[PDB]
Amino acid sequence: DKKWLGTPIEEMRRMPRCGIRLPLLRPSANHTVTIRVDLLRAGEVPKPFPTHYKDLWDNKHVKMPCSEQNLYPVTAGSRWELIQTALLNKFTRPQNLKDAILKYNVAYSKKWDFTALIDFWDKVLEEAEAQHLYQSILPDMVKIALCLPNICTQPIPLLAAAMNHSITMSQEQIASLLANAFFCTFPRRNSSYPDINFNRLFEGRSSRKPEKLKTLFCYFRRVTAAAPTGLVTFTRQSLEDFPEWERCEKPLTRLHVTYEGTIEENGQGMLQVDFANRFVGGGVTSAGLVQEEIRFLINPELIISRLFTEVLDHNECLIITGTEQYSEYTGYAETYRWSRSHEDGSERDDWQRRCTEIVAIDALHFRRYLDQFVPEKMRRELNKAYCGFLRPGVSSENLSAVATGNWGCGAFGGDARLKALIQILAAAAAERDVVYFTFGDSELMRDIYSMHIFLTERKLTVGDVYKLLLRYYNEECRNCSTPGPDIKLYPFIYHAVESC
Ligand SMILES: Cn1c(=O)c2c(ncn2C[C@@H](O)CN2CCOCC2)n(C)c1=O
């Protein structure tokens, strides 16, 4: 019968209800704000700040394709002028769009395959869907792309390694930038940063790329038909000191665990975990299509983080507040399909951001299963998840529950029962409740629940549970002969506590 166990989800904290009163939005040394805060009003398109385009071309800011420093050999010509000339043509067939993109990407004329674009346009879409694409959607995308200098007037700083910095920008500004990434206009981006240009989306056959493309065109059609009015904040968070996990005396927090539901639908207003690549968005602009790539597709404003977000180191995460959901889907990986356009129902905070907070935390990839029980590896995942959950200075009563699942399990070789407990300890140390989604795995739901209430009822601390993890390593893993250990973790823990 039971679809969920633990604390009712109804009892878990959510935004906007749990939220603090925001301070007044203003630019500071650690906060770039690219709109007129004095003019920000609900229901209105934000006005760019500053009024006129200003350009920075250096190793600390995005290199904009409209920069006068973006040049091409003729004698140097203006690549921006070349991009305008190339894109301001009728497209009536997919080859025309390919030829347009390649005019200002000449060096890539042999390297870049457009097969998936061609197949999408010619072999997947109806003839009428194809016509609307080239008569309406693509020309609207070109116009928003070419309005970049009027839209994104303020240089965008890179969120580089070890910076603690925020960028708050308009959904509209993001739309202009993404239209640019679609047409592959970002200069000098074709090694510590993810890909931003969409060229790999067009390559290969995969039955995946048609669905990706339908998802993204769903977005592009909405945002070029009617400008979104809200803001999005991107924050790199990078902590210096981590808890002494063996010494931590904090109690565990509440848990809700269910084998039904999704993070994005059932975890509304909660801190939603992106099971991320250390290059944020993973294979979204290429071949990947699991939890991260899906979220970045149905909430495409996430994709822009790849423009400015350097590869995460072990003490870092990215926190994105305000992204809007534009699509619904079914399936997963090879069965992923675009279903329909989604009308996002989320309330907006006082900064006109959708009350949707997503954190990218990258798990480690375990080639060998037992490697993850090594103390250094356990602490690594604890500290990564902790960094991702901690909101320094915010009271615990204003923290939403963490909405997560089997982080780093699947391709990355993570143990679901270990990672569940790791997230439970991280959350407790950050003083947040946990909402855990097992996606059909009803046994794992019982298991996590039973362990959680076992440790809670015996009032073990974070440190107590971590010491047990070390015991598991020392007795069952460190000198283990085989790929798998003699005794499984949860059974080991039960025996150890019931013995003592
Ligand atoms: C993280 N994640 C998933 O893993 C997922 C998902 N929809 C399906 N799956 C995959 C799991 O359902 C696969 N399990 C099935 C039951 O037990 C073994 C694997 N969704 C929507 C999701 O967000």
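Note that chain A carries Swiss-Prot numbering, so the residues on display, from first to last, are 450-523, 531-646, 654-963.
Header lists the method as X-ray crystallography, 2.0 Å.
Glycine residues also receive a Cβ, built from the backbone N, Cα and C atoms like all the rest.
So that you can see what the record holds, here are the features copied from Swiss-Prot:
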- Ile726, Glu727, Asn740, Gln754, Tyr795, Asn869, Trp870, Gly871, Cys872, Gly873, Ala874: substrate binding site (BINDING)
- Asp737: active site (ACT_SITE)
- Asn740 to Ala: Reduced poly(ADP-ribose) glycohydrolase activity (MUTAGEN)
- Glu755 to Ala: Abolished poly(ADP-ribose) glycohydrolase activity (MUTAGEN)
- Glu755: active site (ACT_SITE)
- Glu756 to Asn: Reduces hydrolase activity (MUTAGEN)
- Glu756 to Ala: Abolished poly(ADP-ribose) glycohydrolase activity (MUTAGEN)
- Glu756: active site (ACT_SITE)
- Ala874 to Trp: Reduced poly(ADP-ribose) glycohydrolase activity (MUTAGEN)
- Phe875 to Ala: Abolished poly(ADP-ribose) glycohydrolase activity (MUTAGEN)
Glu755 (mutagenesis position): nearby recorded positions from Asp737, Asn740, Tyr795, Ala874, Cα cut-off 10 Å: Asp737, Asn740
Candidates near ligand 1 among the recorded positions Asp737, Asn740, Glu756, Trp870, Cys872, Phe875, judged by a Cβ under 6 angstroms: none
Around the Cβ of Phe875 (mutagenesis position), the count of other Cβ atoms that are within 10 Å: 18
Position of peak Cβ density within 10 Å, selected from the binding-site residues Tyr795, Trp870: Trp870
Anchor-to-anchor distance, in angstrom and between Cα atoms, for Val523 and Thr531 with 7 residues unmodelled between: 5
Separation of alpha carbons, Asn740 (mutagenesis position) and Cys872 (substrate binding site) (Å): 13
Around the Cβ of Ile726 (substrate binding site), the count of other Cβ atoms that are within 10 Å: 23
Local backbone state of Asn740 (mutagenesis position), from DSSP in three classes: coil
Three-state secondary structure, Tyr795 (substrate binding site) (per DSSP): coil
